[PDB]
Amino acid sequence: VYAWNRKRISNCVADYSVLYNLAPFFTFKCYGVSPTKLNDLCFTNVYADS
Amino acid sequence: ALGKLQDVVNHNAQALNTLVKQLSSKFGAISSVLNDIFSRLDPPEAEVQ
Amino acid sequence: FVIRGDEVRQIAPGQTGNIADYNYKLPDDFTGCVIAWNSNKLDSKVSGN
């Protein structure tokens, strides 16, 4: 946690559908935007941490 | 010397051409295509468009 | 009904979203008023609601 990692996900088509199979139901809570309509909308850049 | 007979045909053809060309005018709207406005825009002011 | 603060926008004609598509959908021609207020003092559990 103190030394987190960053990756730049650019120049591709997202596949957010695959994320739902993870976890029994989920821990997916999503802030600032509708979780279920992220597929149609388009974004500039997507940063990811872990 | 048959300019009188040719003028009527020319005028009618040009009027029809202008009428059929008038369809592309935007009239200040977002687009000149109906389906584009209906599908890619909500009813409340697409109706007035 | 009760919803989240951020997603109250979807209770209005023409918008789309989770509730707008799957829970509560207003018609295109609507004549009415919508009232919304915070209810954090009543519907909030520390343990969880």
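Using Swiss-Prot numbers, chain A covers 350-399, in order.
Header lists the method as electron microscopy, 3.0 Å.
Positions of Cβ are set from backbone N, Cα and C atoms, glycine also.
Taken verbatim from Swiss-Prot:
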VARIANT   A:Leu368 to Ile  In strain: Omicron/XBB.1.5, Omicron/EG.5.1
VARIANT   A:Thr376 to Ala  In strain: Omicron/BA.2, Omicron/BA.2.12.1, Omicron/BA.4, Omicron/BA.5, Omicron/BQ.1.1, Omicron/XBB.1.5, Omicron/EG.5.1
Tell me the Cβ contacts of A:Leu368 (variant position) under 8 Å, same chain only and six or more apart in sequence, or just say none. A:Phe377
Cβ packing number for A:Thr376 (variant position), 10 Å threshold: 7
